[PDB]
Amino acid sequence: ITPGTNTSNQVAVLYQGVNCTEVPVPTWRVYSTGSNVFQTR
Amino acid sequence: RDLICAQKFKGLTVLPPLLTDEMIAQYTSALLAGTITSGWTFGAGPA
Ligand SMILES: *[C@@H]1O[C@H](CO)[C@@H](O)[C@H](O)[C@H]1NC(C)=O
């Protein structure tokens, strides 16, 4: 999720089909993870 | 396993809709309230 490169560079990652417990954070090298997690449907 | 979980292991997924059933129900309730209490005036301008 990006609000646009012309405004800022902060992004939000939405892992599809997880439960905030099997996040990976040669093993899908870690990206910028957010400390504010929220489980959705 | 069931059929839904057996398809996720083959790459086929189902994305959830944006508007849930509760929001559609609230929209229908608002439409019914506008139709009963105002008629057709809420579709043109103010109720
Ligand atoms: C997801 O996590 C919640 C709370 O941790 C739990 O109640 C639920 O059963 C979990 N669902 C699955 C599919 O693991």
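We number chain A the way Swiss-Prot does; in order, the residues shown are 598-622, 631-646.
Determined by electron microscopy, 3.3 Å, according to the entry header.
Here the Cβ of each residue, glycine as well, is placed from N, Cα and C on the backbone.
Under its natural variant entries, Swiss-Prot includes A:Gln613 to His with the note: In strain: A23.1. Long-range Cβ neighbours of A:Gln613 (variant position) (same chain, at least 6 residues apart, Cβ-Cβ under 8 Å): none. A:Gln613 (variant position) falls outside any helix or strand according to DSSP and counts as coil.
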